[PDB]
Amino acid sequence: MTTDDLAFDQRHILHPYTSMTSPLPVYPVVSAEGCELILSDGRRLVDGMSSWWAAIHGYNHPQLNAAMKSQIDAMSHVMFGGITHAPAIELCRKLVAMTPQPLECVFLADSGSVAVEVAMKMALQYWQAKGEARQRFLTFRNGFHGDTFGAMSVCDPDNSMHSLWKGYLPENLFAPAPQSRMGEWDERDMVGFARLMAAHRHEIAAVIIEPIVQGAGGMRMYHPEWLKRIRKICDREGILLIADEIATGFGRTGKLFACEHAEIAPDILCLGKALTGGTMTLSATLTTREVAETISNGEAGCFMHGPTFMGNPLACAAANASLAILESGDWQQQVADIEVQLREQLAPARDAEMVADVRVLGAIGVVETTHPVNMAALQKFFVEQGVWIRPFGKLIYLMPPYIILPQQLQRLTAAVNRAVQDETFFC
Amino acid sequence: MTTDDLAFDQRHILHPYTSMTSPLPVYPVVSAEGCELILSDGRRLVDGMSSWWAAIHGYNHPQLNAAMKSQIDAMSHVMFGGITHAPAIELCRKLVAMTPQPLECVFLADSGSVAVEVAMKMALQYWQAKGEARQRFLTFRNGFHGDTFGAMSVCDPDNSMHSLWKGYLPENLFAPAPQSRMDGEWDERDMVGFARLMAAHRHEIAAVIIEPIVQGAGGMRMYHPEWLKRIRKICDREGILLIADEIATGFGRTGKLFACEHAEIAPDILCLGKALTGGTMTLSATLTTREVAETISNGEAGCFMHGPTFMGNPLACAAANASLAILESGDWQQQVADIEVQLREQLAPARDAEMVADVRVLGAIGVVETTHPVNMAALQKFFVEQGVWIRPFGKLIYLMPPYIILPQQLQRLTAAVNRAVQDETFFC
Ligand code: NA
Ligand code: NA
């Protein structure tokens, strides 16, 4: 990449949630291997982010690579309308088998946000078929479910700046963010949620939440009793429960799916990010026979969704290979060990002036700060320390690949601790 | 693939818009090469669909394969937050250069529907930054823009069964489907509906959104380019943004590189997908102007509020770059031109078949509209038996073959379409 290439990127290429009028530096990556990113200048960076949760097996993984190359040899893509193929069948077999018993109907899609849209549409079509006027979603504050309009409608109104779209977005119900920490349970936590359920139980199509960990909305970690209660309340009212595990799925919190922490099964389950081992985009929305059949037995005669690249063979083959790595079970002790190291090595941030809170769960470590980070200055600091840590707002957090070496993890936690010692990298 | 595999698929795997309780047969594909799909049992089928527009270079294309494997060796994926990479830069360079001058800012995304959502959000954020209360979209009937909530809100309400979501989806403005044909003459009467809507709602419209020249999923309709010219000028005069959804028409399918070229206009926002990657995997792009991109970033949010996890995926960008590189030769122009003449000539006889209502052809798109709905299971079986993969829908038997299709292969497709419509055997 020439200097001109970098200049072109700056002035012509949009990046996630960042200014085009005051663009901040971006770092040119040429390749990646193991748990490292390689910059164009040759510098190697230990990846603390897993490219946002997804790359649970690191980069240039020989098994993932071989499975992708082999599927390219057969066919990278063929349409899914009137056609099926081995990669999709093998993936759906794995997803059905590894998720709770009732979850046995799979709708593959292209991205997490679309998987949520699909889940929301399922709930709406389900009640339409049952002849019930139910179009409200009940969710938690500080939630994040994606960027498309339907998904946006259940994201935190404050965090997601709903004022920007006031009048275009359907108005859903927002219960208080769960207070009880992943910590003791306080029954008073439930009041707000109960109030909404009582006033709107006739109207609610589904409850949608991120189980245990609220990711993009604040990296919050709450008590599993909440899920137990939400499942019971949904059962009692006959309301559908959507669990968005696009960030928590596939081992990240220490259990295969975060719903396990409460031993509950949702009616609809959304999966993404780490589904493919972070090689390329793919998502899946699973639901029950009751939901899927009911929908097909309504006026539309089918579930009304079907993206062009639905069931893409290449992505399915990558997901199959990623799941085959998880099948070994090594991730269990890998995450447990990561959790121990995160707890131990982030503990000192609790003596730092710029820290508001420290919390760890599985392969997730979060240092919440008192003031917003200086994105440009802090990003450069991390790069100079030989690490790729991507903070945002008042969060400096780590979600490394499960295969990260202890010495690599140590470089990450050491950098985080150093960054929070004084105000240098803040505001 | 075993029969047990096929039973599992039927019982547990949803497919695009089709019943789970009364599913029709799906055919098991094991591989594909050139212009052929290879079924589990060994049967080879000439692909007439390009896997829904996308596979313009066919299957197992050497250049696409080589580029994809080479990128895998470097990195299949890395996040785009605070990071950039060569595949993304090369792709965006190509996209900026090949599209109209004002379209110089690129937002890469995951799918066509997401690209439309991005376009709609850009329009909404643009006006919010300018302090104007504009939240409505003016679109056309028979339009199709995707299946996510925002996209659904501008899709044809009858075709898409908006009654299912009545009260949840926002209610946009729907001008009548364009009547004047791409084959035929312009009729100024075509404008009254649109003119009446713009006049009544000019002050609240954030954007006009349309598929240029060809309305795909909504009816395989082919309309007169004067429409785009007229719309562009109206948008210009009114200060309203124009969104051209070229997810199906982009990259040469209608005979021009982008269907907007037929009218020699440029939209404010351009959506691309399907053939972007040569149909190897999903990727999309939404291009806009500097005016739009800067205005949004200067508003309250300080940025355009979107950013999907897999944004800028190196592997898909590498595939797209290789696909665009093939198009750079310009060979597609002649290929598409030749396909167009053969489609016109070989579908023409169908106009005399009793089951046929209309025959229309544009670029590498050939449509035979019938008088009655097709019998999906029976007709699909028939096509497979003729050694062709043609996927009909409703009253439409259409072809959109890969540009590399051989004349003999194209003839097998047209022969099959003609034979399918000779009597009512496969209808209703
Ligand atoms: Na299951
Ligand atoms: Na351009």
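This deposition comes from X-ray crystallography, 1.8 Å.
The backbone N, Cα and C atoms fix where each Cβ goes, and this holds for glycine too.
Swiss-Prot documents B:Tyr17 to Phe as a published mutagenesis change and attaches the note Severely reduces the aminotransferase activity. Under DSSP, B:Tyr17 (mutagenesis position) is assigned to coil, being neither helix nor strand in the three-state scheme. Residue environment of B:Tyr17 (mutagenesis position) contains 16 other Cβ atoms, counted within 10 Å of its Cβ in all protein chains.
The pyridoxal 5'-phosphate binding site annotation in Swiss-Prot covers B:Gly112, B:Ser113, B:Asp245, B:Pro308, B:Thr309, and the record cites experimental evidence as its basis. B:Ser113 (pyridoxal 5'-phosphate binding site) carries a helical DSSP state (H, G or I).
While the structure shown retains the original residue, Swiss-Prot records the mutagenesis experiment B:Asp147 to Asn with this note: Loss of aminotransferase activity. Of all Cβ atoms in the shown protein chains, 26 besides its own fall within 10 Å of the Cβ of B:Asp147 (mutagenesis position).
Applying an 8 A CB threshold to same-chain residues 6+ apart, the list for B:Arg253 (mutagenesis position) reads B:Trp53, B:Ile56, B:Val214, B:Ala259, B:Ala275, B:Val336, B:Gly363, B:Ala364, B:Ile365, B:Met400. The note that Swiss-Prot attaches to the published mutagenesis B:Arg253 to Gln is: Increases aminotransferase activity toward SAM.
B:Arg253 (mutagenesis position) falls within neither a helix nor a strand when secondary structure is assigned with DSSP, and so counts as coil. For the mutagenesis of B:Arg253 to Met, Swiss-Prot gives this note: Loss of aminotransferase activity. The structure shown keeps the original residue.
Looking at Swiss-Prot, the entry for mutagenesis of B:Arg253 to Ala says: Has only a small effect on the rate of reaction with DAPA.
One entry in Swiss-Prot concerns the mutagenesis experiment B:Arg253 to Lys. Its note says: Increases aminotransferase activity toward SAM.
B:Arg391 (mutagenesis position) is surrounded by 20 other CB atoms, counting those within 10 A of its CB over all protein chains shown. DSSP assigns B:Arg391 (mutagenesis position) to coil in the three-state reduction, placing it in neither a helix nor a strand. A mutagenesis experiment is reported in Swiss-Prot for this position, B:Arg391 to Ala, and the note states: Reduces aminotransferase activity.
Each of the recorded positions B:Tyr17, B:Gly112, B:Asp245, B:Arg253 was checked for a CB under 8 angstroms from a CB of chain A; the ones meeting this are B:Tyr17, B:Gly112.
The Cβ of B:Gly112 (pyridoxal 5'-phosphate binding site) has B:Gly146, B:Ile247, B:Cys271, B:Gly273, B:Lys274, B:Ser284 as same-chain neighbours under 8 Å, each 6 or more residues away in sequence. Within 10 Å of the Cβ of B:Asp245 (pyridoxal 5'-phosphate binding site) there are 32 other Cβ atoms, across all protein chains. For the binding site of pyridoxal 5'-phosphate, formed by B:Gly112, B:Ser113, B:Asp245, B:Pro308, B:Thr309 according to the record, the largest Cα to Cα distance is 23 Å, rounded to a whole number. Annotation for B:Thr309 (pyridoxal 5'-phosphate binding site): spatial neighbours B:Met79, criterion Cβ-Cβ under 8 Å with sequence separation of six or more. Under a cutoff of 8 A between CB atoms, and with a sequence separation of 6+ in the same chain, the neighbours of B:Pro308 (pyridoxal 5'-phosphate binding site) are B:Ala109, B:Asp110, B:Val114.
B:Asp147 (mutagenesis position) and B:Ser113 (pyridoxal 5'-phosphate binding site) have their C-alpha atoms 6 Å apart, to the nearest angstrom. Annotation note: B:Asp245 (pyridoxal 5'-phosphate binding site) sits in a strand segment as assigned by DSSP.
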